[PDB]
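Okay, structure first, notes after.
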Amino acid sequence: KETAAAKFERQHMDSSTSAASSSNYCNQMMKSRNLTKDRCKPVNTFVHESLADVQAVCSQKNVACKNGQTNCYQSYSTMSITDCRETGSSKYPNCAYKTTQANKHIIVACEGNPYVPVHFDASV
Ligand SMILES: Nc1ncnc2c1ncn2[C@@H]1O[C@H](COP(=O)(O)O)[C@@H](O)[C@H]1O
């Protein structure tokens, strides 16, 4: 079973580019990270900083998670991210996403040893 830490990297980590190059980044990334598998994952964010920078958020600003747990952390700095959101028109298995480049603070939930992000809670 893929660990939560590994799933996070699959779903949300893309250190390759430092931002979304093309307008159909989301279409490719959502496919290649297996997020369009049995359905279209409607919303997903990709983060474009080093794994080490993202992992480090786990020792930054402690905040409540949406689900009300206390193991969430907000990045001190803004980060290069990309919001993928399914278009009004999209339909499985032809999944369609708008790509939006952004610089925002990320909020992640951290777990395990080592203490690393396991959930992407929000960007702000
Ligand atoms: N570690 C986590 N911290 C906060 N919310 C989570 C976590 N894992 C999953 N969730 C989010 O909550 C949903 C499942 O409910 P729960 O994990 O119990 O809060 C998932 O669809 C996620 O959006």
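The numbering of chain A matches Swiss-Prot: 27-150, in order.
Using N, Cα and C of the backbone, Cβ positions are placed for all residues, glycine too.
Residues or ranges marked as substrate binding site in Swiss-Prot: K33, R36, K67, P68, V69, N70, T71, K92, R111. For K67 (substrate binding site), other Cβ atoms within 10 Å of its Cβ number 17. DSSP assigns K67 (substrate binding site) to coil in the three-state reduction, outside any helix or strand.
The number of other CB atoms found within 10 A of the CB of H38 (mutagenesis position), across every protein chain shown, is 19. DSSP assigns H38 (mutagenesis position) to a helical segment in the three-state reduction. Under its mutagenesis annotations, Swiss-Prot gives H38 to A the following note: Loss of activity.
The active site, proton acceptor annotation in Swiss-Prot covers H38.
Non-local neighbourhood of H145 (mutagenesis position): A30, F34, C91, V134, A135, each in the same chain, at least six residues away, with C-beta under 8 Å from its C-beta. For the mutagenesis result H145 to A, the note given in Swiss-Prot is Loss of activity.
Residues annotated as active site, proton donor in Swiss-Prot: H145.
When the record's substrate-binding residues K33, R36, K67, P68, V69, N70, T71, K92, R111 are compared pairwise by CA position, the greatest distance found is 22 Å.
Separating the Cα atoms of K67 (substrate binding site) and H38 (mutagenesis position) is a whole-number distance of 13 Å.
The recorded positions near ligand 1, defined by a Cβ under 6 Å from one of its atoms, are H145, chosen from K33, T71, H145.
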